[PDB]
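Asker: Before we start, here is the structure in question, set down as structure tokens.
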Number of protein chains: 2
Amino acid sequence: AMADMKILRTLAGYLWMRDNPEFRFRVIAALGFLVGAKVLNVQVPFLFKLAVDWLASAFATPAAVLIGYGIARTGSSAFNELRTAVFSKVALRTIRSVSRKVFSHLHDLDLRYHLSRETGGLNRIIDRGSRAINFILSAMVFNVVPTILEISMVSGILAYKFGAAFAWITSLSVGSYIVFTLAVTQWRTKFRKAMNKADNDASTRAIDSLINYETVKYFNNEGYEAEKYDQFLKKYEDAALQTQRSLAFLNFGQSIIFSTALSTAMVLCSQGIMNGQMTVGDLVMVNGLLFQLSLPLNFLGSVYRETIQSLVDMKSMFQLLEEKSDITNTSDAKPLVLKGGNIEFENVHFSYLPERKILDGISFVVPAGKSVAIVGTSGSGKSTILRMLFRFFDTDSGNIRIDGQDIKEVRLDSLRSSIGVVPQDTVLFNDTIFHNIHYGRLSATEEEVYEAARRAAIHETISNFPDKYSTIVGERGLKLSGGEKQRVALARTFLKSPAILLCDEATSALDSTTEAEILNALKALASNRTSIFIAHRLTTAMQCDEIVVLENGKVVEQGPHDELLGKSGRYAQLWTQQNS
Amino acid sequence: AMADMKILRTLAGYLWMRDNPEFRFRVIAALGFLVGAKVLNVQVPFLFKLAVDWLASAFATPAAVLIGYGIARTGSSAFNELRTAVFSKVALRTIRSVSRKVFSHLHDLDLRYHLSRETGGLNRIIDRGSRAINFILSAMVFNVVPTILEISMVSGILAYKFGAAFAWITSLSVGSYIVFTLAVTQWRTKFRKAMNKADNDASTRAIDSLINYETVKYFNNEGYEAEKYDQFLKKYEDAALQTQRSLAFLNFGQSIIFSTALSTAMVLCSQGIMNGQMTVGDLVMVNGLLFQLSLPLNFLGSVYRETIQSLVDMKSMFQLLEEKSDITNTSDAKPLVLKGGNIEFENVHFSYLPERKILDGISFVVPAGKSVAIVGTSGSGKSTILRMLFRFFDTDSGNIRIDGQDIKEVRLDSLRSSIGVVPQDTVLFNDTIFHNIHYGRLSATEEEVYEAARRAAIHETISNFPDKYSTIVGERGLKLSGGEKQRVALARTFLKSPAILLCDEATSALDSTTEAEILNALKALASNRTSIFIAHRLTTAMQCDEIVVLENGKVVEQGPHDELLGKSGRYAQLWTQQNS
Ligand SMILES: Nc1ncnc2c1ncn2[C@@H]1O[C@H](COP(=O)(O)OP(=O)(O)O)[C@@H](O)[C@H]1O
Ligand SMILES: Nc1ncnc2c1ncn2[C@@H]1O[C@H](COP(=O)(O)OP(=O)(O)O)[C@@H](O)[C@H]1O
Ligand code: VO4
Ligand code: VO4
Ligand SMILES: [Mg+2]
Ligand SMILES: [Mg+2]
């Protein structure tokens, strides 16, 4: 309950944004436009009644009255239609601002929220909530107050010409109506939540199946996905069908309470034909007044039903907005200043889950201007150090140091800009290859981009393409070949030119002859700055000065290439079979 | 225009599905429920008027009349609410069937449509269209005919008591109203299409940015995505703002034509106070009758506006449904029968685009029970043959033969089941690893799955996991390591056990010591059936009997390992530097 109150308060603050004085003029103009129509709408029946009465008692004068009636009809519609134009602008501006803020916060969220997300549920929630905000903004300003005022006016009219029992009857009817409506809305709130949960799951299942299109084409199991989607759609079918019947119960209950209220009103007055109310003029008055109470009352019931209905969909975003990143910067942060690349590890211990410990007692030092290569079993978690060094996941009980400085103390913005890393799996934007290669540094010019491709051994291949530097790379970089996709990612790091180089499985999908050229380029440019290369191939680690072997989360042997081969350790066995 | 007529005809056929006799009973019940309410609704004012007139001329009899008035009010609402329950069921069933058919056709579509799709536009279109069908189904059955009948009845009532000019005035007003409404709807149709196009682009851009989360976290360029999303949202803002004002023009035009029609009606009758219509009773009659014409007429205008509005969103799916796969099976197809794996190529020529030719004059033979390995430059397009052999893309001017049979003539279903391929890039479902490894063959039992993992060198690693055979693999298999993800894909092919094995970059992210065990398992199981291994590493091709070198789309050297080394060709140079 109090969570919804915070949601309404936050939305209300957006409407009354103090920064823009134009919005203040815009909102008050629409309100005055509504009250002007409401006053004129009341005046219209009075003008018509006066003309009819005057004509009955009795030409230019009726014509002017009929002309004035013409503008009155035009004026009532003119005020209403001209009112919604302004509020539409302010509501749409609020929609855009809220969507942009949600987008920014979603990208601000931590990595642990990702890698386990429901792809599709996020966009479905965003669309559903963005559709919901417009109605809540539109209805709240113009509908709640005038209807209550009209209800109060009609209540005062009915209080006039006291019947000494009609007030009690209508109070009881109103109380019963409110109780019934609140109970029905509270019951129906549960059904919408069940339907919403099923809809997101089907969408994310469909999107996952679409992502697995290559696998479901390689394997003949195509009907299984259709069957699962049919089951999810059947669940959504049942959830939606339950809601529709519940709506019919509310509508039937809506009429039955008013129908018996009208019946008991006519019965009560007919019971007093003699020794009581004897004027038949009052008989039509009570019927007309009750209808005049019914129409605004029915409008109020729809407004609350739609508001509580639309507010349920709103809880989906704002729960996501309350999510906070686990990793946060220190209250006092020092900018990262380094004159050389030195990395030190002091008994780092880290675990993805409390049950299993991946890293245990790993300690190594990276001298400035030197390259260190780590090799080992694929299950040893060698790449976890590279991910942890980038501070994707914070350390538990270990000390990590760069140039004699605390990485945790150092600001994240400064930390994530001095070093550059080549991803193990290359992902490319669905945009031009020129944009993909220029994403490394937007300040770079065309000459810098072209020379970077030459050292990546890709400019010659690009020159032979039908569209030089303009081919459209497909979704997730599927259109380009594996090797060329690998070369593109390396070119981004080359253009970025970071202080510390961290390549992860660089020469995996690359032929032998091109790898020799790439390694020579690395050993010339990266002489003055430290780098760390990780790869199972023995040829890339041979050139490195220092080689260590990591297995089962603990370092085994350290030293240069010559010492490792002589020691006849784990490294020697790996190189022996590779040479063959 | 005629395209929309086909769309309406297809939707109408779903409602009258001949297979289910229950639907026929369901639709006719609702129609009879509506006409019963309509007849009773007309009777209600007559009953009230009779009671008032009888009471004025003049108790148990009025009480029974008021009681009967009570059921009349209850009966009118009971028929209407009980009507919508059945049609909701049939409409939702139609929705589910249409969504399932669209899902199936989308997965039926060809590969060329994929790999260049707009991820997100598809789901947004599906959601928008699925929301649109319900209103069109609901409104068409119950709204078009009764409103026209009521309009005709009121037109006949106005034709009664001829004024000799009111019929002409109302005919002119109706014609002008229809012309104005059609013109406004035709003009507004363009605005909706512009808004719809912008919405899909923003969604697909956001989803692409979410997919590129790792890259936008590795590189500090985070604000660029927000700026692009803001620009797209601003375009959608402008497109939506243009629509809202156009709606206000229609509504203002709605009232002004009726307001002047009422004004000229009152002016015309007031002009004939003398020497004409002198009874003031007719003055209120024309006013009441005009309002009785106005309410159904306004309802008709809203129905057409909503129908033409919702039909624009419908064109999005049905254009996609008309899409047909480029590759189709032959009219007469023979089941694939083979006693051995023989593959023959006869001057195959294939090109992704007409500008560049990738494959030119490639001819090779794969003997039964033998393994052939191809190596070369990454840009030589060696993997295109494997993709083409699976008939993802049809050949242009080449002959491809399996066991002396035409692959094109052989049915696609039979062709895509005899052979199995390991993808170059491994994609895993967002489900349990047990389900991922069991996807190879649903008929396999638990024992077959467990023994398959042992030969994949992954059971030992899985046993040490916190959740044995129950860990949840993340989206696109990001949670698991590269090596373990590679091993999982191999286990699927092992469980499938196809007649022809085709591995693409199998031992890429795998340490040396595990690769020796895997290769030994391959050489024992795959002795009786042919296989093709492609990889840049020289150790995997050494064991193969026949080695060929493919560069620049043409074969260079062929023969066993010993002959290739002696020839001092391209293969010798590649192996020389690898040995070092
Ligand atoms: N997202 C994850 N969730 C659970 N366990 C993980 C995850 N990533 C890695 N591991 C564990 O870490 C080990 C591999 O570590 P990783 O850093 O992936 O090494 P590499 O990348 O060199 O294969 C595996 O045994 C696996 O169980
Ligand atoms: N989807 C594609 N669109 C355009 N060109 C492509 C596509 N896939 C491959 N190519 C071209 O084919 C060559 C690589 O072929 P490919 O079969 O990817 O070989 P490999 O997989 O061994 O790298 C590249 O030079 C590239 O230009
Ligand atoms: O040249 V490949 O992308 O098939 O390793
Ligand atoms: O063991 V790895 O997945 O970093 O090649
Ligand atoms: Mg490859
Ligand atoms: Mg790896």
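By the numbers in Swiss-Prot, the shown part of chain A spans 117-174, 195-716.
Quick reminder: no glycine exception, Cβ is built from N, Cα and C everywhere.
For reference, Swiss-Prot lists these features for the protein:
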- A:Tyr488, A:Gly512, A:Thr513, A:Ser514, A:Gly515, A:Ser516, A:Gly517, A:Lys518, A:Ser519, A:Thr520, A:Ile521, A:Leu522, A:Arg523: ATP binding site (BINDING)
- A:479-713: domain 'ABC transporter' (DOMAIN)
- A:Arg612 to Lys: Resistant to sirtinol and reduced chlorophyll content (MUTAGEN)
Asker: So 20 residues are missing between A:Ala174 and A:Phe195 in the deposited model; what's the C-alpha distance in angstrom?
Answerer: 11
Asker: Chain B sits near which of the binding-site residues A:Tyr488, A:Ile521, A:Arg523, counting only a Cβ gap under 8 Å?
Answerer: none
Asker: C-alpha of A:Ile521 (ATP binding site) to C-alpha of A:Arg612 (mutagenesis position): distance in Å?
Answerer: 26
Asker: Report, as a single number, how many Cβ atoms besides its own are within 10 Å of the Cβ of A:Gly515 (ATP binding site).
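Answerer: Step by step: centre on the Cβ of A:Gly515 (ATP binding site), count other Cβ atoms within 10 Å, giving 21.
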Asker: Please classify the secondary structure at A:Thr513 (ATP binding site) using three-state DSSP.
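Answerer: SS state of A:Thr513 (ATP binding site) = coil.
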Asker: Drop a 10 Å sphere on every Cβ of the binding-site residues A:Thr513, A:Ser519 and tell me which sphere holds the fewest other Cβ atoms.
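Answerer: Relative to the other binding-site residues in A:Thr513, A:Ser519, A:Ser519 has the fewest Cβ atoms within 10 Å.
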Asker: Could you tally the C-beta atoms, other than its own, that fall within 10 angstroms of the C-beta of A:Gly517 (ATP binding site)?
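Answerer: Result for A:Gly517 (ATP binding site): 21 neighbouring Cβ atoms inside 10 Å.
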Asker: Mind running the recorded positions A:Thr513, A:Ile521, A:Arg612 against ligand 1 and keeping the ones whose CB falls under 6 Å of it?
Answerer: none
Asker: Over all pairs in A:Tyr488, A:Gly512, A:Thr513, A:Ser514, A:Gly515, A:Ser516, A:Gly517, A:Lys518, A:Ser519, A:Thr520, A:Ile521, A:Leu522, A:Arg523, the listed ATP binding residues, work out the largest Cα-Cα distance in Å.
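Answerer: Output for ATP binders A:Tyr488, A:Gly512, A:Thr513, A:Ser514, A:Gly515, A:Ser516, A:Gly517, A:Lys518, A:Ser519, A:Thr520, A:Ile521, A:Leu522, A:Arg523: max Cα distance 20 Å.
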Asker: Can you grab the distance from A:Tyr488 (ATP binding site) over to A:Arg612 (mutagenesis position)? Cα atoms, rounded to a whole Å.
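Answerer: Just about 27 Å between their Cα atoms.
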Asker: Going through the recorded positions A:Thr513, A:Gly515, A:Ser519, A:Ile521, A:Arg523, A:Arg612 in sequence order, which have a CB under 6 Å from an atom of ligand 4?
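Answerer: By the Cβ criterion, which requires under 6 Å to ligand 4, the hits are A:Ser519.
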Asker: Can you tell me how far the Cα of A:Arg523 (ATP binding site) sits from the Cα of A:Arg612 (mutagenesis position), in Å?
Answerer: 21
Asker: Among the recorded positions A:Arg523, A:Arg612, which residue has the fewest other Cβ atoms within 10 Å of its own Cβ?
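Answerer: Each of the recorded positions A:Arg523, A:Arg612 was scored by Cβ atoms within 10 Å; lowest is A:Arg523.
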